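Report on the structure given below.
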There are 2 protein chains.
Amino acid sequence: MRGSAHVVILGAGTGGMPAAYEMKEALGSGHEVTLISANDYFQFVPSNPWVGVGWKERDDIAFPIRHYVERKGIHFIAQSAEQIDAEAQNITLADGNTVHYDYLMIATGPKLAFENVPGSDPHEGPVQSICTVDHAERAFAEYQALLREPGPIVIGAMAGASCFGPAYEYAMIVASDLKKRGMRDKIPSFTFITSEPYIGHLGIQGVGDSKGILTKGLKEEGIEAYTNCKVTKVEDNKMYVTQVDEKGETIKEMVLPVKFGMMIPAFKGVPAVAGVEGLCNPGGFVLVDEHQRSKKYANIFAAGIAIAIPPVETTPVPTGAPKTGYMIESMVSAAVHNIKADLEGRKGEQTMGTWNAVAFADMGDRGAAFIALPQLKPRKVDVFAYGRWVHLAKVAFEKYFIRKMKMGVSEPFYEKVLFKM
Amino acid sequence: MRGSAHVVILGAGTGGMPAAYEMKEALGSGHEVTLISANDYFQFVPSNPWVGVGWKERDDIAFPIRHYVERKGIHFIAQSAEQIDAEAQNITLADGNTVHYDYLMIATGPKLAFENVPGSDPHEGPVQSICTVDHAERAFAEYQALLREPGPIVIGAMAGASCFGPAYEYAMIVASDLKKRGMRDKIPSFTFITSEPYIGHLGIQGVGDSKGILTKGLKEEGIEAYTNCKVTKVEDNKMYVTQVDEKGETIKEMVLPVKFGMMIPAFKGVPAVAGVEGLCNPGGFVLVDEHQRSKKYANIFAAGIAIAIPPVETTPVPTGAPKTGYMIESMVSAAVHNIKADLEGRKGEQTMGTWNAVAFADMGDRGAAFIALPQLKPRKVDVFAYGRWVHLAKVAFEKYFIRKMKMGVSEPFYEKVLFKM
Ligand SMILES: Cc1cc2nc3c(=O)[nH]c(=O)nc-3n(C[C@H](O)[C@H](O)[C@H](O)COP(=O)(O)OP(=O)(O)OC[C@H]3O[C@@H](n4cnc5c(N)ncnc54)[C@H](O)[C@@H]3O)c2cc1C
Ligand SMILES: Cc1cc2nc3c(=O)[nH]c(=O)nc-3n(C[C@H](O)[C@H](O)[C@H](O)COP(=O)(O)OP(=O)(O)OC[C@H]3O[C@@H](n4cnc5c(N)ncnc54)[C@H](O)[C@@H]3O)c2cc1C
Ligand SMILES: CCCCCCCCCCCCO[C@@H]1O[C@H](CO)[C@@H](O[C@H]2O[C@H](CO)[C@@H](O)[C@H](O)[C@H]2O)[C@H](O)[C@H]1O
Ligand SMILES: CCCCCCCCCCCCO[C@@H]1O[C@H](CO)[C@@H](O[C@H]2O[C@H](CO)[C@@H](O)[C@H](O)[C@H]2O)[C@H](O)[C@H]1O
Ligand SMILES: CCCCCCCCCCC1=C(C)C(=O)C(OC)=C(OC)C1=O
Ligand SMILES: CCCCCCCCCCC1=C(C)C(=O)C(OC)=C(OC)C1=O
Ligand SMILES: [S]
Ligand SMILES: [S]
Ligand SMILES: [S]
Ligand SMILES: [S]
């Protein structure tokens, strides 16, 4: 309302949860902040692969949101938004109730586009997913069914995927867990299928010696790897795969039996956001400027996986570049700053800064990680790391981020200054 | 003097040059800042290996100091200090003139301890050095003599060395340059000799896969490598090397003929500083507290290679851990802050922060670099990088640091925030 603007944050994930706290800290008691989310709990997404192999449980990586945001004066609605009317500035919830906003910050993450590959939905066949804790639990249940009745394994990433690290991580920890259980020798075949033009491309044209290291890692585990692949369908417990050459021409088709499978799907924008006229590209991603502001609606901002970022290359099989946590938090920080600036008679000038990708993977006792910036080469930083210390750093960061999601954030967010003293 | 304290910075190197500018910026026109240095020019030390193979010249990496510091109100004395009387607070210069100080910041870098190995002084025999531009020029002259009359090459690091990267870099670029000149096949033997307990230890117990990468790099260049070595003498154009086992017992002695040689020497404190009673350890390094303040004299501070840092391990052949640029600048920044604090009735609380080591090496088209922190394992960051981008980053940083040494510094110093936007 006038003089007391209502800011709604849609989606309580890696971007949206911090966005809610930061928005309320920034605006104070004179304004209303409402966080709306499909789930009543927060989950630490990067730990889902471990849930998928039974190395972690839901309770380790997830917690109920309400009390933590409410104690900060933030309203919480645990309902999915089904429609957004950008003209009237009304959000229609799954229960049919309506929420009006003065500013909207979209942080809705990805729609997991299983529809791209008929039969690939985790509920339709043997190809599972570890992108959410619900799905990771389902993946682990199927993994146990595999242990009871061993059969072919296929892990990888679909055409159009932008999130490749977790596929490699999952393959490695499944292989590891099999060995632990003395079951590895009972698997007839273990295959890695990816849309990447080469192993370790990771949607970022490689980082450090990711190609050499991941290539050798898969080989060492007896995992046969295929690149430039797209899955045309999953049917009768078989994955139908087409492999192309540099020019997109078929060099082979394969039919792979699958007892246990996990393929990272392509991401699209969620339906309620994609459905807003003029807001998004054909993929459903919000078209925003450098200030995280929608190009169509001046009072809609967006951050996280939900925003559109232009491609920098065109791979033989479509692939996308990942949108990772540090860049996401930079988007959130900028959006919050610029909304506040708007509420104070200014055009905020803050941007997300330089494009970058960062990621951790934990194989158990040791981890891998990378940092790449900016997007195109030659880069200013292009590094891949491996070792026990990376495992320890992942453990530490998870513990930290979860505590911060409970205690609240406000500051820029980062402890780079704390560990450098 | 009273109400107008005189601060003297001794040594105009990586630490001292910035220290002079930062001190004057911090104190302003009410105080006097004098920079005293043995040479009338600044040199960018990390580029010396390239001067040593003729890939760079003195004029590329060095420039006269006077005008740049004087235009900032800093007094410049291009004389070596020969004696320091800490009681009277008087510095005796090489010309016999005396300079009084109220505060002294020692930034005198290393004494190159060739005396540890009889015959190893660059002027005494074929074993040269690339630690200074004077010496690197001499190394290149001898390298040309090698080209005229090919013979055995021996490159490496002496017992007690703490600076290992440049030995590997130099070996690699000499091998590279030989190939360029079609002379590589004319070298009867090319040997790498190091006090490190293993290749790629680097005085920091390894970083990333430094061991594997440097091991393979030397092998690829046909360079035979020996670890756990100390040179007992250089004589009649032969290097007498003793190799020990884990327990320091001789497993062999070797006598290596040398036509062209380069061994990084051990570092000690410079004589004028080491000669100050109670100031230093037996090695000549200033014993300081966390605030960079001498433990003996409250008005003497120290930064850079000149300070004592306790060892964290005891290798079969003595080795030391490197003191590198980012940590050095942190020492400088803290010293300046705490001297100013003293001049304003306070004990400055600023410290150099977390121990870390960083380094670049440039092989021509591609570079290597590492970051390790803190000193003991498991680390919070332990990374090794290689590629064209590292070459480009080294070129950029050199260009930047040299310009900053001409234009002046004041700020914390760093552009991490500039390239992240
Ligand atoms: C398996 C996996 C591993 C990853 N590993 C890393 C890593 O190591 N490092 C890294 O930096 N990044 C990693 N990422 C990438 C990225 O950081 C995460 O995907 C991150 O969670 C994305 O944040 P987000 O805020 O954009 O979306 P999300 O965290 O997915 O949050 C979206 C939120 O919006 C909600 N929502 C969706 N639709 C609606 C609706 N219509 N109405 C209301 N709410 C809705 C969702 O329930 C969810 O709470 C990983 C990603 C995955 C999937
Ligand atoms: C070959 C080489 C390569 C290196 N590579 C890297 C790298 O890649 N990355 C990195 O971060 N670090 C690197 N270092 C390590 C370190 O950063 C440098 O040695 C750095 O120059 C040390 O800074 P300093 O200020 O302590 O000493 P210096 O830079 O050596 O400065 C000491 C100054 O004191 C003067 N001085 C000495 N005695 C007296 C006296 N009695 N009276 C007056 N003045 C005196 C000297 O002339 C000199 O100007 C490298 C070192 C060397 C030798
Ligand atoms: C972060 C997301 C992107 C990637 C996700 C998943 C990656 C899976 C990791 C597979 C790699 C396993 O293979 C592993 O790699 C490194 C090689 O560089 C080796 O380790 C080697 O380098 C490391 C440091 O980096 C040294 O500490 C070690 O002594 C050395 O042998 C391991 O001996 C090898 O077993
Ligand atoms: C910084 C100071 C400390 C070290 C100083 C001097 C180091 C000398 C460098 C010798 C290494 C040369 O060997 C080189 O190493 C890397 C392997 O990791 C290889 O490069 C490999 O990893 C890089 C990324 O890191 C990839 O871009 C490349 O595609 C891959 O092949 C090169 O193919 C090999 O030729
Ligand atoms: C320098 C080499 C590795 C050490 C990096 C330490 C800190 C970076 C952690 C990466 C990370 C960031 C930044 C991050 O913002 C984030 O989102 C919350 C993650 O999880 C999804 C991350 O894993
Ligand atoms: C993250 C991987 C590598 C990129 C690092 C970029 C900036 C760091 C440069 C290293 C360096 C620092 C910090 C430094 O302070 C310094 O002294 C002036 C150097 O020269 C001696 C350096 O080479
Ligand atoms: S998923
Ligand atoms: S990734
Ligand atoms: S030297
Ligand atoms: S080094």
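Count begins at 1; order follows the chain as displayed.
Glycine residues also receive a Cβ, built from the backbone N, Cα and C atoms like all the rest.
Its Cβ placed at the centre, A:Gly15 (FAD binding site) has 29 other Cβ atoms within 10 Å. The FAD binding site feature in Swiss-Prot is assigned to A:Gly11, A:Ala12, A:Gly13, A:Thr14, A:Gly15, A:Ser37, A:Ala38, A:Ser80, A:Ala81, A:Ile305, A:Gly325, A:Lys394.
Around the Cβ of A:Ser129 (mutagenesis position), 25 further Cβ atoms fall within 10 Å across all displayed protein chains. DSSP assigns A:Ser129 (mutagenesis position) to coil in the three-state reduction, outside any helix or strand. A:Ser129 to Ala (Swiss-Prot position 126) appears in Swiss-Prot as a mutagenesis experiment; the accompanying note says: No effect on FAD reduction. Strongly reduced activity with decylubiquinone.
Among the mutagenesis entries in Swiss-Prot is A:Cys131 to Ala (Swiss-Prot position 128), noted as: No effect on FAD reduction. Strongly reduced activity with decylubiquinone. Residue environment of A:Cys131 (mutagenesis position) contains 22 other Cβ atoms, counted within 10 Å of its Cβ in all protein chains.
According to Swiss-Prot, the mutagenesis experiment A:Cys131 to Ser (Swiss-Prot position 128) carries this note: No effect on FAD reduction. Abolishes activity with decylubiquinone.
Sequence-distant neighbours of A:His135 (mutagenesis position) (same chain, 6+ residues apart, CB-CB distance under 8 A): A:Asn48, A:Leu112, A:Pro122, A:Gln128, A:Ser129. Experimental mutagenesis is annotated in Swiss-Prot for A:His135 to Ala (Swiss-Prot position 132), with the remark: No effect on FAD reduction. Reduced activity with decylubiquinone.
Of all Cβ atoms in the protein chains displayed, 23 besides its own lie within 10 Å of the Cβ of A:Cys163 (mutagenesis position). For the mutagenesis of A:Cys163 to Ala (Swiss-Prot position 160), Swiss-Prot gives this note: Strongly reduces FAD reduction. Abolishes activity with decylubiquinone. The structure shown keeps the original residue.
Annotation comment: Swiss-Prot describes A:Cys163 as active site, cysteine persulfide intermediate, evidence class experimental evidence.
Where Swiss-Prot documents A:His201 to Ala (Swiss-Prot position 198) as a mutagenesis experiment, the accompanying text is: No effect on FAD reduction. Reduced activity with decylubiquinone. Residues within less than 8 Å, Cβ to Cβ, of A:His201 (mutagenesis position) and separated from it by at least 6 positions along the same chain comprise A:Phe164, A:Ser210, A:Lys211, A:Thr227, A:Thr315, A:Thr319.
In this structure the C-alpha atoms belonging to A:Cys131 (mutagenesis position) and A:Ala81 (FAD binding site) are separated by 20 Å. In the three-state DSSP scheme, A:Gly15 (FAD binding site) is classed as coil. Annotation: A:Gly11 carries the greatest number of neighbouring Cβ atoms among the binding-site residues A:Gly11, A:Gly13, A:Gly325 [cut-off 10 Å, Cβ to Cβ]. For the binding-site residues A:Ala38, A:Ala81, the ranking by surrounding Cβ atoms (within 10 Å, all protein chains) places A:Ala81 first. According to its DSSP assignment, A:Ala81 (FAD binding site) is in a strand. Between the CA atoms of A:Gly325 (FAD binding site) and A:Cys163 (mutagenesis position) there is a gap of 12 Å, rounded to the nearest whole number. Straight-line distance linking the Cα atoms of A:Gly13 (FAD binding site) and A:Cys163 (mutagenesis position), rounded to a whole number, equals 16 Å.
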